[PDB]
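What follows is a short report on a single structure.
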Amino acid sequence: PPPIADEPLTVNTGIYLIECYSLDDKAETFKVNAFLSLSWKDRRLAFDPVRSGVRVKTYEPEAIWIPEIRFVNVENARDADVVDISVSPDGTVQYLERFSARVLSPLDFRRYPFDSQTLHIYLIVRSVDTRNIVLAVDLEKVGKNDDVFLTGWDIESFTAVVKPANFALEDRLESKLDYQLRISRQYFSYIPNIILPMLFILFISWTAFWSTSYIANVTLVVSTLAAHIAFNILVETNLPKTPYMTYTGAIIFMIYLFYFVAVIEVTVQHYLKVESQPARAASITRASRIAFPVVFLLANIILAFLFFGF
Amino acid sequence: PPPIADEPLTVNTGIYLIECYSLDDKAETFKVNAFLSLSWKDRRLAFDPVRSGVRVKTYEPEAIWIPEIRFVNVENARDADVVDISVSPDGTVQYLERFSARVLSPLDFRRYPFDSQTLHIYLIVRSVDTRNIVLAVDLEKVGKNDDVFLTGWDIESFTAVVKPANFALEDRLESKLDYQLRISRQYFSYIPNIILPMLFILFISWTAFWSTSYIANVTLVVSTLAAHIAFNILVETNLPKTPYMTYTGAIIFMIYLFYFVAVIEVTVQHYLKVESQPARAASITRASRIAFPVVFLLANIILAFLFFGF
Amino acid sequence: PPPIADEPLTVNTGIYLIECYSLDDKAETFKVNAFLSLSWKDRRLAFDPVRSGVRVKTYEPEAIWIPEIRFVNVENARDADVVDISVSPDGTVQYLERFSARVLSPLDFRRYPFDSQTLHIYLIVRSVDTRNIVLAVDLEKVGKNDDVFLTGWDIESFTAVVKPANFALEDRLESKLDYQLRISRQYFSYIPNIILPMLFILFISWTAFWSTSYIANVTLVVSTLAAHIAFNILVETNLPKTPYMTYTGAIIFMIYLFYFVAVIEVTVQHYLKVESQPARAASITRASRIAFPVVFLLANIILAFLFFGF
Amino acid sequence: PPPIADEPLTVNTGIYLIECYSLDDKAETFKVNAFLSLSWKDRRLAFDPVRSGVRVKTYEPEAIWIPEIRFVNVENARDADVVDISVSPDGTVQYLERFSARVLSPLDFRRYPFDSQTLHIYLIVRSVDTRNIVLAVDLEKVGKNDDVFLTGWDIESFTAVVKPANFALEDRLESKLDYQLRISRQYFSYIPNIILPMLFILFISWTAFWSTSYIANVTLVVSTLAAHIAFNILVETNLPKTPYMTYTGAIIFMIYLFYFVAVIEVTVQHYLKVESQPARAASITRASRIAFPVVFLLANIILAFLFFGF
Amino acid sequence: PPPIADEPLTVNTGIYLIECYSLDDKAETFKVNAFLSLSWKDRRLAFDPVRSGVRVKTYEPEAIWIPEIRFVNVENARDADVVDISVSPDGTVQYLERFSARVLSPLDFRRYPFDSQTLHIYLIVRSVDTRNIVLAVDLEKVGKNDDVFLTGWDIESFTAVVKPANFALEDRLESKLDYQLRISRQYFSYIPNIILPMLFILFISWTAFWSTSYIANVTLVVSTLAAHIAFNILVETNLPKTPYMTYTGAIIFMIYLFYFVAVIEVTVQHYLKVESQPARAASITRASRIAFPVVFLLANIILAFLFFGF
Ligand SMILES: [Cl-]
Ligand SMILES: [Cl-]
Ligand SMILES: [Cl-]
Ligand SMILES: [Cl-]
Ligand SMILES: [Cl-]
Ligand code: NA
């Protein structure tokens, strides 16, 4: 029974985040729990405060026509309880539900761990026999409690794109809204647990530049190479497989390269010094001691600029 | 109460993909979210545009006879919300639901990670008292939304096989339709994370051909063997166990052989060179320095041709 | 309202496998999706083709008395949707449902990975006021679609044990039927990924018989020992804890022993050859070179006979 | 509408275990599938065999008053299908359901892997308008199926404590019954997969007492220590964190000590023999060769006695 | 349709914890099973004990108006069974349900494993047309059974904050109540499994100060470095990623630093002693032997004070 109309029906939406949680990097999903609030004019429900009863009447959902509002990107239909439906004298219906869903929104891992993400909640409504278009009432979209926390992320803002995207799908009009939760990863913990140990085992690796023993050098460089393989695995398992190159994906690969030519060096110095050519072996190692750290820091400046400063 | 009929009821089908997600290589399952669209003529519902009310009349599912449409490959029956049901005057019914399922479709791992897959969604309907045959009207089959993304995969196309498979099952005829989602894996991230590190440690393995010390060579070759074991484990656990040989399964196995024969060699060189026979020790080691890369690259050309070019 | 009867009621059962999947070795459970088909005579529903309507009458489940058929081994009650109910003029009811459950059946790992299993689906019905006995209609019993696949398994047959097992449970007579799905693991993939690498690292361990270097030998034997521990873990974690000895559990253990006495040997040779007693050390090692492969191949002949050929 | 009562209603309870499964040591939960049977006198339901119908008639659950029987230690309320309800002419009601739940009962890990547990299923009933008390009818509590199995566990018995604990909770009387499933871990597989390898790498560790080589000793003792850490990890991840000390927790911890002072020995001997003090170095090592196995074996006697023999 | 009122409707609340379980550190959620008890005056229900039946009358929830009481920090709506509804003649309703939910409360990992937590359960009710204020009756709040246990945690208390926080949300008043479960972690098992082994491998690492062999020293220090990397991973994977520094995260990091300068030292000793400057190379190593344990103990006092002593 949609309200009989001379024009497009505006349903006013707002979302108030109550709890936010389980951001899944591999899955690129997050779970949300909130108030969805809808409001629309059905004048067939209009009344007189004095002549009709009291100020607002409440109906349960089976009474009224309610628009079917679905979230566009969600694994399953949201789980919702209807909190209230209240009709105002002029025919204004105010609906409030409390819902929970896990949303599917893509993530950009290019600056990971140093990445910020903008999560989307898309609302659509589909027209039949009268047009529906969604729009946002900003006073009920303000959207967060001060206790809302998303673990391991700082929550920057929750807002909505006010103009909907109206389009045709299978010979009917659909109206879509984009709600945006922007967040920034807390990169802190990555430093003691990942970045710094990586660095230590690399530096320890090239400690072999002040040594002449082939077996101690092989032992060093391959030990440290092992731990770097473990860190690459540790990191890679908690990330999805991207078509593109992440920032620490880049530095981790770069590191593989430094390990390779460090092994080339130790091998070459050893060969030279069983060739009775210790002058040239020694001059290579003397050089590496400067070359390796410097080219590392240069490559890292270049890399960092490439990912962040461009 | 089926529509009483003069011959088979054609149910016209379509699927419009909204979301795709959770492609599970081990499970060989993927999760889909879509519009299922059915239309059929039940003339008992035919009516009067002028005499009765409005142009098109709408029903809820409890009123009308609906055909029972099942998916063949699914863990469970779909979770569906009925979006709308609309009947036209001549008795044409248009049914629209939004469903979610995890589909069970087999995958071919032979060219993995460079593999391409065709996922299937099967619709069957079972007849009673008159035959039902499902068929596809392409305008509601057009499938993909343009933002459908399957993480770590490129979605190349979504189409439907127009001719249904009509056959006999338990003394009634069933009609089955095959919808096909073709996709290709994104192999990129495999290169920095698996292939290149694998190659690097194999090369580091061969650095022992320019050394004469048994212990540094053993240390080298068994260390790199260790990391290669780790890679074959990492790779193998994220894959199902196939009756056939996968491409990177082949290259990984081959790598095992190069490790073994490398060990045989270092062992042999050391033995010869404690046998007071450095002429043949040195000549073996020198030979291997050319032999191993050459045979590796030849084996890889042979293999790549074997898997892809065949 | 059970059919009032002059005799114990035969419910004819049958199962048609549509989907098979998720065989979980650790849990010893597998998931199935199929047709359950029932037929029984309720004469109260009997009617006349000529005077009564025409040939077959259809009911909803709430119309008819339906027998409660439960699966004996299932974690939870199955999820079933009723496909059809058809009554024939004489009072024969033909019921058809589509269900999905995870069946819980024990597995025999003695010959793992080279092993066959017989999976069971048990149906009971519980009698009241009239006896129920279940039995199978063999032609509504053809079990499979030609598209059923169980990952990592070859499906040999799906049949039903024709004579039911009738017994008393909680002071009433219950009737049980045994449906049997026999399967054999595809051992292929175990060979390149587990078995052969295990062997290689064992042989690599034995190169220490051609070396007199204590440290290169200790390095060898403990390195490969490490890899064998890793393989033991890889295999055993994907298995349940059996009260008995699995086949590859045995060979993995046997391998542990060969590693131990290899360490003993390496130890004894080094000790003998630092006491200036190299003659007997050398002849020990010489012997080992023959003994270890000989006793390995023998122990394995013994074991393989013991598990499979006995 | 409870049965009109001149006294407390005794509901007679019984449970028949059908399937048992998923004992989770970490969670301390197990999953059960069984018959719950209740019986009580509701005289309001009394009737005349001759005047009324037949001997006994059947109800669906909302016709009759049924007691609300809940499991006390359980994650969520059970999933139950009501199998039958039968009222006897005198007003005796016999209720039967088949339920499935995961039960939460604590486990005692002190003698693990050699530990036995008693799993509990607790029933409460809560009074209104007349007191309800649960009590146990042993003839329908009788056993499990004889095919009931709990993986990697031997099932000792299933019995019930006949006297209930009737007590006050939130100003009404609740009656609680304790059903006890006694079980014993099957420790077998722990011996080939955990105990024996642990020992082997420990002995291999002590092989360094017959060596004077500093580096072969460090390589030995440190390699084996690595594998022991791997075992400690493997074991501890499948167990919950106890405020107390387990048996293999003790054994593993002890082993750490033996590795440590083994390292101390190796270090002290090398130091002594670069002090040109080989007399006492050799005498230390010579002693260790006896002391380590002896103090180990006696410490194990002490430990075993301390945990098990009390 | 709430009870018609001249003032705010007070719903009196209480929670009695029955089972507690699944505290999840990374998710920062825990699962609870309890009694929710609500009581309020709805006078429309008032009655005469004598004319109608008995003293107190019972309803099913669908008859009466019940307040919608929601939990604030919870993932999905709780699963609830209504245990009892009892109306007193004056119109006082006493409602009792048994619920289970996973609550989402933040955790403070700063002193981990030595950390204490206060978990929160928040109840809101939302006003319409009459104010609702939740408040708590202490007698049905007693909250624990003497058997409530949370694995790996000791439970200090369960209480509720008596004053509700009444505030305005979306132009209706909401009343919120704070129940507090205080728990403290059981750190015991962390000592044998994590802390002490970490310490052993660090000490074993420092044995390299009593040795002059470069290769035995790098073998020592990098082996132990490996095992410590493994401990850091073992710990980090069972913890969430905090914006701050945890206590054992701090000591783990500090340990990394000690490994780094141990490597620097070992490297420097070797370099000086191939530079023919053994006097103070040796005197450096002599110093390290005291310095490292002393600075370790001072850094640990400093750190421990810093975390716990404030
Ligand atoms: Cl050297
Ligand atoms: Cl050598
Ligand atoms: Cl040697
Ligand atoms: Cl030495
Ligand atoms: Cl040295
Ligand atoms: Na070494």
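Following Swiss-Prot, chain D shows residues 50-359, kept in their order.
Here the Cβ of each residue, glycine as well, is placed from N, Cα and C on the backbone.
Record features (Swiss-Prot):
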type: MUTAGEN; residues: D:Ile244 to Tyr; note: Marked gain of function, with a ten-fold shift of the proton dose-response curve towards lower concentrations
type: MUTAGEN; residues: D:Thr268 to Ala; note: Increases the binding affinity of TBA. Weakens block by Cd(2+)
type: MUTAGEN; residues: D:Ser272 to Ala; note: Increases the binding affinity of TBA
type: MUTAGEN; residues: D:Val284 to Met; note: Displays an increased sensitivity to propofol but not to desflurane
type: MUTAGEN; residues: D:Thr297 to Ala; note: Marked gain of function, with a ten-fold shift of the proton dose-response curve towards lower concentrations. Also shows slower apparent rate constants for activation and deactivation. Displays an increased sensitivity to propofol but a decreased sensitivity to desflurane
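Structure coloured by features recorded in Swiss-Prot.
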| residue | record | Cβ within 10 Å |
| --- | --- | --- |
| D:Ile244 | mutagenesis position | 16 |
| D:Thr268 | mutagenesis position | 25 |
| D:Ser272 | mutagenesis position | 22 |
| D:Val284 | mutagenesis position | 20 |
| D:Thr297 | mutagenesis position | 23 |
In whole Å, how far is D:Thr268 (mutagenesis position) from D:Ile244 (mutagenesis position) when you measure between their Cα atoms?
23
Whole-number answer please: how many Å between the C-alpha atoms of D:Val284 (mutagenesis position) and D:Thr297 (mutagenesis position)?
9
Rounded inter-Cα distance in Å - D:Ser272 (mutagenesis position), D:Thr297 (mutagenesis position)
21
Integer Å distance between the CA atoms belonging to D:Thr268 (mutagenesis position) and D:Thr297 (mutagenesis position)
26
Applying a CB distance under 8 A toward chain E to the mutagenesis positions D:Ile244, D:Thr268, D:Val284, D:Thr297 yields D:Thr268
When DSSP states are folded down to helix, strand and coil, where does D:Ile244 (mutagenesis position) land?
helix
List those mutagenesis positions among D:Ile244, D:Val284, D:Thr297 whose Cβ lies under 8 Å from any Cβ of chain C, in sequence order, or write 'none' if there are none.
none
Which mutagenesis positions, if any, among D:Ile244, D:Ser272, D:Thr297 have a Cβ under 6 Å from ligand 6, given in order along the chain?
none
